[PDB]
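J.: I am attaching a structure below and will ask some questions about it afterwards.
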Amino acid sequence: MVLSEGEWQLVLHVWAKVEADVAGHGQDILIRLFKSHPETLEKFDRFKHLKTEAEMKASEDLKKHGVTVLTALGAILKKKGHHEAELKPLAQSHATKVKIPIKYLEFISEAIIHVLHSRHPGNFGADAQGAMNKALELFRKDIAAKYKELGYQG
Ligand code: HEM
């Protein structure tokens, strides 16, 4: 699909707020996902053992992984649709190194939206949430088409 410049602006305006605290946002989102959808935790042989939110909150490995996730996602969004190059190694690692179905991308999309709504209500009204949801669907559909070229679902 295609985002208008107005929509991208709404996306990058909240994101600028997120980047004020990348690790904290990273943590909130991954724990939102693990609680909300515990089966997702199973994909990480690194975190598999964390039993309660308190254990999640205090794992430094998890917080680090959350910076990595948000730094790569931020890089893609800042490309404003021209993210072919950024998408290729992402799709490869999530389709053959480990296999992450599109369903799970939807779940983490939902957690991102959850967290932005909680921490940035004045910058995350309805218009801003629809733009962000548009940006994430575009990511997922492009990733899905890449998955398919690489030999996996999509
Ligand atoms: C916003 C969506 C996502 C982004 C931007 C993202 C990004 C990344 C990046 C940059 C890495 C490390 C570098 C590499 O790929 O080798 C990584 C690793 C990984 N991701 Fe994701 N990912 C996303 C979603 C997910 C989801 C939804 C799951 C599972 C429920 C997942 C599972 C994994 C696993 C299992 C690893 C490797 C674990 C390890 O470090 O040993 N990813 N991800």
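Using N, Cα and C of the backbone, Cβ positions are placed for all residues, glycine too.
Not my notes, these are from Swiss-Prot:
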BINDING   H65  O2 binding site
BINDING   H65  nitrite binding site
BINDING   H94  heme b binding site
VARIANT   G122 to A  In metmyoglobin
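What's the neighbourhood like for each of these?
T.: For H65 (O2 binding site), the Cβ neighbour count at a 10 Å cut-off comes to 17, with all displayed protein chains included.
Applying an 8 A CB threshold to same-chain residues 6+ apart, the list for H94 (heme b binding site) reads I100, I143, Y147.
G122 (variant position) falls within a helix when secondary structure is assigned with DSSP.
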J.: Applying a 10 Å Cβ distance cut-off over all chains shown, what neighbour count does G122 (variant position) have?
T.: 8
J.: Give the distance between the Cα atoms of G122 (variant position) and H65 (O2 binding site), rounded to the nearest whole Å.
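T.: Their Cα atoms are separated by 28 Å.
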